[PDB]
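Enquirer: Quick one: this structure, given as structure tokens, is what I'll be asking you about.
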Amino acid sequence: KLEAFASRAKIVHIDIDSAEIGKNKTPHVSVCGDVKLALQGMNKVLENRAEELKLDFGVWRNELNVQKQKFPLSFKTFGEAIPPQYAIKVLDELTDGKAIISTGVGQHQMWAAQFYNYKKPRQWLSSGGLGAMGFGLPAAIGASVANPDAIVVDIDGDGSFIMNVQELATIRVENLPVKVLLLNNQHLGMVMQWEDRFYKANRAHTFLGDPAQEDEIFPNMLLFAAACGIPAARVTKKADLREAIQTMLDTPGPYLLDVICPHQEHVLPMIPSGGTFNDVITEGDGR
Amino acid sequence: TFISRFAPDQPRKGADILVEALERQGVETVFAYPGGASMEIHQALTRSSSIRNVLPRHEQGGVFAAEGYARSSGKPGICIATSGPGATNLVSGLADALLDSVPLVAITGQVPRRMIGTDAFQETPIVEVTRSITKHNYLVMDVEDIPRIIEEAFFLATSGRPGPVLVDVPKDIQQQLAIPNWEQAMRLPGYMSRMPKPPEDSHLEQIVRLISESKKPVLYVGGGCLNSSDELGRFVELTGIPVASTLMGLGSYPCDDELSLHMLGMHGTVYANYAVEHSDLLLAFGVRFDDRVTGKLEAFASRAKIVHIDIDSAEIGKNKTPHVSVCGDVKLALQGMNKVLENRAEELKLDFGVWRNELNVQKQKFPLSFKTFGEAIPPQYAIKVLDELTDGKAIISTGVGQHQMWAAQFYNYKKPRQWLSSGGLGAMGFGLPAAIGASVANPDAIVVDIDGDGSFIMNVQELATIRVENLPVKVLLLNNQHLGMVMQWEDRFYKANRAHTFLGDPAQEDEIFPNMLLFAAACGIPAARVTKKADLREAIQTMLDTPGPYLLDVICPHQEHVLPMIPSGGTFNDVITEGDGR
Amino acid sequence: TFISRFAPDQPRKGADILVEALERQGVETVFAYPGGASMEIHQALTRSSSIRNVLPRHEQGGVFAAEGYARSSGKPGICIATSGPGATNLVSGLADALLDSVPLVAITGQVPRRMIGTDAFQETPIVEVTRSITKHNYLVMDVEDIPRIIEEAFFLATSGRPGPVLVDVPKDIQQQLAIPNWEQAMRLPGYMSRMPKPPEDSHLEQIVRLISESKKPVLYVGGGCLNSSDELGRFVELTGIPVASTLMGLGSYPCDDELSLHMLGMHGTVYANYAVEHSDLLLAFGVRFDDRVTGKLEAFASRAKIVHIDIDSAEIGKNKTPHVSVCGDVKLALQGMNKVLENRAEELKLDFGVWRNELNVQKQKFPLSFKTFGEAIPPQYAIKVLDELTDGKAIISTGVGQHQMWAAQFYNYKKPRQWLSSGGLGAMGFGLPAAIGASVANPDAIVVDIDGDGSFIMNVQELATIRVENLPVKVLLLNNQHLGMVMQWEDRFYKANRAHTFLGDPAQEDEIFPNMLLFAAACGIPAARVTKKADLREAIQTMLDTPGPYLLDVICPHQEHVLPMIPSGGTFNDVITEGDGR
Ligand SMILES: Cc1cc2nc3c(=O)[nH]c(=O)nc-3n(C[C@H](O)[C@H](O)[C@H](O)COP(=O)(O)OP(=O)(O)OC[C@H]3O[C@@H](n4cnc5c(N)ncnc54)[C@H](O)[C@@H]3O)c2cc1C
Ligand SMILES: Cc1cc2nc3c(=O)[nH]c(=O)nc-3n(C[C@H](O)[C@H](O)[C@H](O)COP(=O)(O)OP(=O)(O)OC[C@H]3O[C@@H](n4cnc5c(N)ncnc54)[C@H](O)[C@@H]3O)c2cc1C
Ligand SMILES: Cc1ncc(C[n+]2c([C@@](C)(O)OO)sc(CCOP(=O)(O)OP(=O)(O)O)c2C)c(N)n1
Ligand SMILES: Cc1ncc(C[n+]2c([C@@](C)(O)OO)sc(CCOP(=O)(O)OP(=O)(O)O)c2C)c(N)n1
Ligand SMILES: Cc1ncc(C[n+]2c([C@@](C)(O)OO)sc(CCOP(=O)(O)OP(=O)(O)O)c2C)c(N)n1
Ligand SMILES: COc1cc(OC)nc(NC(=O)NS(=O)(=O)N(C)S(C)(=O)=O)n1
Ligand SMILES: COc1cc(OC)nc(NC(=O)NS(=O)(=O)N(C)S(C)(=O)=O)n1
Ligand SMILES: [Mg+2]
Ligand SMILES: [Mg+2]
Ligand SMILES: [Mg+2]
Ligand SMILES: [Mg+2]
Ligand SMILES: [Mg+2]
Ligand SMILES: [Mg+2]
Ligand SMILES: [Mg+2]
């Protein structure tokens, strides 16, 4: 809700597109130009007038650090089931946060944004404006070609991954070290989450497996990688997760890791469409 | 409580629904020219006892009359035309109303729906033609959409930034019988969600904050203040900031006032452009930063903190990026700032008398000046006499050219909506029909068309409309026998090489051609010509005192130039202050 | 071998390249009205010794003059206007030239390229506006494209189905110095591959085959035959098929001939519509099956094998599906059919005298008739006198309305391009400017504008153009003090309820208003009014014999109706043959 967004703030908007300034939220001060130059100019002013300004926001920072400790990013671990949030956090640890991450679109896309600490820009490749499924696998191809000596990992969902699964042939032929961290929940997870919250968990074509063999992982993504000569492996128990991801990273060339996850997980926190901060959802799942 | 001429259960023609849709909007006057496609609408107009039609002699005159009706009253102007050649004759008026943000609703007849696209008799895709020169347009495809579309058309034409809205109505829809539903909801969800909110106090506080911190503030007032004359005057009493006005905002703040810098821009006063050049705070209220005002954008207000208030978000930062911006109604922004400036009056201690005297020095050293040659009539002097004899309380419409600038320079408009002139498009032939619409909307008003001999002749046929409708339209025709504005640019930038700018007869080179008095005689309008400056005061007085229409042919030396002048894309240091074509 | 005014290595302004591009196309006359955006072009025109400019008083007059120039000569008509209000005033002429397939090239000035889209001074997207009412248009974005675009513009405007082409030229391109390349290849690959080929013998054999097998053939001739008068006449000698013509094809086959069925359609003769109704072979040469000719399409030529020859493939089978079709030049198709009909002459033994006498019976029982009331002047009789006194060899331009139909009915045009009338769009105010362009293209010709009092006044300002350019334009003004055509439809279908069709002054109801003689007096044009039928013959003779311009105000009783009349969408059995508004 635009009226409630930054309702108490003087808004300074710097943007290189004049059509975006005052488009949805009218600012007080505006600068139409390169934010890179605007920062360089402001840094020189803040450096000369340093002792004159005596800037200190430690009181405001601690007001936020209180909210940071009382409402942190949290995930629940059920038995030996793999939490998708935990899997991404392990990938962060084992890659030292220096990997190029491309994602599909859905729940896995949010968890890749939440539980990975990107240290430099252009490590995070994700469809945000259009939100196009099937983006993750091909985008990793282009990232690996532009950065041959880089760790490229596609954190994809089972729905997004299959849409452009044909590009596994491209990865093998071009011999690209593309890693596929496939978070498999056998569902169109994001749509499933909205069904649980706002449609009484009434499933409307969000299950991606085979209803005949309801408890069988379908499709068998390992055989997609096998068809294109790509080493593959599946991990289901949380204890085996750390070694499985390490094997994916250490194995030269392409690799696909089918990470089975409980589908009842929800991306948290969540503000419903057109809501305010006081409408934030901080707890709950589909169980 | 509206009283219909039909029972709530009685089916009626779509044309009769269209007319009643106008009655429910408060429409009292339309400018309709009949044709095969709109005959049903014209029949339905005769059945209306509240809507009066002014039949023009050219649809371009009909739409220009609808503009004058709108500009001189604030009500929307309604013009109606038939399909094909009728609709295409409205094009200049639609584009003109869009560039000047004039509320206007144009209704065009159209071929029956089954014939659209078949190159039928008198068919043009008027919606496709006018999409880029209208605020919005419609093609009615069912008779039940007439109440909704007419309501949406008037709402879009008058709300927000006003503009023209065209409604194309096929003939079969005009004939189809139906029962209208007047309670339908308008289907404008995105436009109504984009409507600016009333301004927030936080934005208004920072503007008043910047006023107290400034030393050389200038008000940059334009056509957006035509409904804020009281709020703007109150704002000036509380701040004492000099007011520079655009050609569209003339009258928002009185030109005869001590704090008035008059017009700024290409032909604005030297002191008004000087104030903006060496200002530190530019209050741009209801303007659009046109090239005629700014010139070289980098040099325009190069030392000023720019505050831009505008109801169209697309205009904020479009050509000149401001520091503080407010997207909303300048009328409300002034009301909010007046309350702050009144409570915090003694706290702020606003006084810009030092900056005002720096401008009053430029006002006395570079004032608006004209030279008088022998007994020849100076056009500037003629307009100043009209100002004196009308007490500055006349409605002035103009054509486009040199006479248009002198009417803006040498007339002191006291209230807005006295100045009707084509500024954005600059369409010749606007003056005479616009005076028709102004006189109809203000029957007890002095309406004078300060026209040029080139502009006047373009829609001279509307003299018949003035006589038939018995409108007290005065025509102060400044006759220089030339396309004066183009002639001036020839003298300055093309070594006075005439390229089809003389309007007289080269055979009888010293004869006034055409004889405009006989144009007025053909339409039974009293006319007179004055050539000697001594006879000018009595001639204009005769025009005003003679009841009904009157045309005064004022002969002027053609070598006059509009001064001052800043060339296209120039700066303040490029201002031309002297010279003519002699 | 063309002789330039500049060295092959000498850079010149883009405007000077534009003018030379016109010289290399054979342009001798343009109709240009100056403005800020096109000032460079007007300066470059004065440097040309071969291109003469006729300055109009309204750009709508400029484009209508360019039409008359084109329609009366077969050359393309060139009109030039400035940006914004200048360009928008051409709109009615562009749409009019498109619907009537008139070769026309319009050049409009435009704001500098850097300012396009910024709502600059006098800017309208004229290319976006006129895309649907022009055959093609351009926006020149570089000075080096001027030779190519001007060549493509004239090629598209004149080849195939002719039409208007607009070229938008920004001001900075007019000022940019360059060296033109006159040898550039036109980039019209798809259009030139779609150009129809010369007709094949197999198609022509089957047409002549169907002629011998037919017993009631009718020629359906239209504006596509304006360049095939000789070939069409030869075709008629070899077949003896009666010729029914559209309003656009009048003159292709002589109206005074024994085999001429005159005009067909809504206001066509009873015998011409009868021939098409009971025909077995309809030779549709150069027509487009307009609703004015067909009415209810199912009933139009319901018993006829339809042969449609047309150079536009989009018109074949568009409204009426033919049996045999030929897509190409009707001039070539006639030449090919004439050779077959001449060799196989005695083999075919063509004789339709039995069908011709069936039509000559309808010709004698239902001829074009007018009633004479007292000494009042019948408009039909006035036009027939003009035919007699000019020997039928005059160039006739008309407005739109009742007078337009009577000029088509009661004048026997002997050659094509004598009849200049707005048929597709039907734009009032066409007659007077079109006569200007016709007189300029044919200085030694009798040019008469048969105008109506409503149409004449719309572009009455062009009377100044006629005087200044000293053009022998005669104005036969049929004055009925009404919008006659709309008045006729009111009497027939709206119980004579007048809805804004009276053009005089209701105060002085019996006074001729306006006094058109004073319009001509204002522009120094000899004028006279005639009211009694006895004085009519001498009055028209005085108009013709008086050198230079002349206006003859012919007063007519307004209750006259154009007869016969087929209502909109009717059949032949719905023809109205008698009645008026008394
Ligand atoms: C020959 C000629 C010479 C000219 N020379 C000059 C000249 O020297 N000087 C000059 O000033 N003009 C000149 N012009 C006129 C000109 O080109 C422009 O029309 C004018 O400069 C711009 O007017 P404006 O800035 O007031 O904007 P407008 O066209 O009047 O539009 C109003 C602006 O305010 C906003 N607005 C409207 N309503 C509201 C509201 N209720 N609240 C808040 N905002 C609102 C609109 O969004 C728009 O941006 C000339 C014209 C001609 C034909
Ligand atoms: C008030 C009024 C009343 C009217 N009433 C009538 C009426 O009763 N009767 C009437 O006929 N009109 C009437 N019209 C005129 C009208 O609406 C149309 O313009 C006319 O009917 C159609 O003309 P057309 O068939 O010759 O086609 P045009 O508009 O002349 O086009 C020519 C056709 O031939 C083709 N062509 C062009 N050149 C060639 C070539 N070299 N070779 C082969 N083909 C070519 C073109 O592709 C096009 O299809 C009236 C107009 C008005 C204003
Ligand atoms: C081409 C395309 N088609 C459909 C889409 C509509 N959406 C989504 C959304 C957010 O855009 O909803 O608007 S997300 C989504 C399902 C995500 O399946 P997953 O890959 O398994 O990821 P997860 O980890 O399980 O959640 C769909 C169907 C889409 N974006 N792209
Ligand atoms: C429909 C139309 N066509 C051409 C125009 C281009 N202009 C002008 C301009 C400023 O728009 O130049 O760009 S002004 C002008 C000539 C003015 O003739 P006047 O009426 O006699 O007035 P004056 O007192 O003598 O100067 C022309 C030809 C125009 N605007 N409208
Ligand atoms: C720019 C324009 N505006 C309106 C038009 C709609 N029409 C007509 C029509 C056939 O197009 O009806 O559809 S004819 C007509 C009136 C004719 O007035 P007159 O000149 O006096 O001729 P007359 O000898 O008296 O009959 C009008 C109003 C038109 N065509 N052009
Ligand atoms: C009043 O003068 C005339 C003249 C005239 O032709 C001579 N025809 C008509 N009427 C129609 O044409 N009706 S229609 O066929 O439904 N149309 C295509 S339309 C929408 O009206 O253009 N009126
Ligand atoms: C001759 O009369 C006038 C009047 C006038 O204003 C008063 N301005 C100009 N000249 C320009 O405007 N040049 S320009 O700035 O490049 N244009 C935007 S344009 C293409 O010409 O419209 N001529
Ligand atoms: Mg854990
Ligand atoms: Mg999934
Ligand atoms: Mg004096
Ligand atoms: Mg006119
Ligand atoms: Mg003039
Ligand atoms: Mg007789
Ligand atoms: Mg008439």
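Heads up, chain A uses Swiss-Prot numbers, so what you see runs 381-667.
Determination method: X-ray crystallography, 3.0 Å.
Quick reminder: no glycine exception, Cβ is built from N, Cα and C everywhere.
Copied straight from Swiss-Prot:
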BINDING   A:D538, A:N565, A:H567  Mg(2+) binding site
MUTAGEN   A:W574 to S  Slightly decreased catalytic activity. Resistant to imidazolinone and sulfonylurea herbicides
MUTAGEN   A:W574 to L  Increased catalytic activity. Resistant to imidazolinone and sulfonylurea herbicides
MUTAGEN   A:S653 to N  In csr1-2/GH90; no effect on catalytic activity. Resistant to imidazolinone but not to sulfonylurea herbicides
MUTAGEN   A:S653 to T  No effect on catalytic activity. Resistant to imidazolinone herbicides but not to sulfonylurea herbicides
MUTAGEN   A:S653 to F  No effect on catalytic activity. Resistant to imidazolinone herbicides and also slightly sulfonylurea-resistant
MUTAGEN   A:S653 to A  No effect on catalytic activity or sensitivity to herbicides
Enquirer: Check the recorded positions A:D538, A:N565, A:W574 for any whose Cβ is under 6 angstroms from an atom of ligand 3, and report them in sequence order.
Expert: A:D538, A:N565
Enquirer: Of A:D538, A:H567, A:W574, A:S653, which recorded positions come close to ligand 9, meaning Cβ under 6 Å from one of its atoms?
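Expert: What lies within reach of ligand 9, judged by Cβ under 6 Å, is A:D538, A:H567.
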Enquirer: Hey, which of our recorded positions A:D538, A:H567, A:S653 end up with a Cβ under 8 Å from chain C?
Expert: none
Enquirer: Other residues near the Mg(2+) site, CB within 8 A of the CB centroid of A:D538, A:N565, A:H567?
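Expert: Going along the sequence, the neighbours appear as A:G537, A:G539, A:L563, A:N564, A:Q566, A:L568, A:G569, A:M572, A:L588, A:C641, A:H643.
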Enquirer: Can you tell me whether DSSP puts A:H567 (Mg(2+) binding site) in helix, strand or coil?
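Expert: Going by the DSSP assignment, A:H567 (Mg(2+) binding site) falls within a strand, counted as strand.
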Enquirer: In whole Å, how far does the CA atom of A:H567 (Mg(2+) binding site) lie from that of A:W574 (mutagenesis position)?
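Expert: Here the two Cα atoms are 12 Å apart.
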Enquirer: Which residues, sitting 6 or more apart from A:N565 (Mg(2+) binding site) on the same chain, put a CB under 8 Å from its CB?
Expert: A:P464, A:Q487, A:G537, A:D538, A:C641, A:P642, A:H643, A:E645
Enquirer: List the Cα distance (Å, whole number) between A:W574 (mutagenesis position) and A:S653 (mutagenesis position).
Expert: 11
Enquirer: So which of the recorded positions A:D538, A:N565, A:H567, A:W574, A:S653 sit close to ligand 4, that is, with a CB under 6 Å from an atom of it?
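Expert: The recorded positions passing the 6 Å Cβ test: none.
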Enquirer: Look at each of the recorded positions, A:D538, A:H567, A:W574, A:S653, and point out the one with the fewest other Cβ atoms around it within 10 Å.
Expert: A:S653
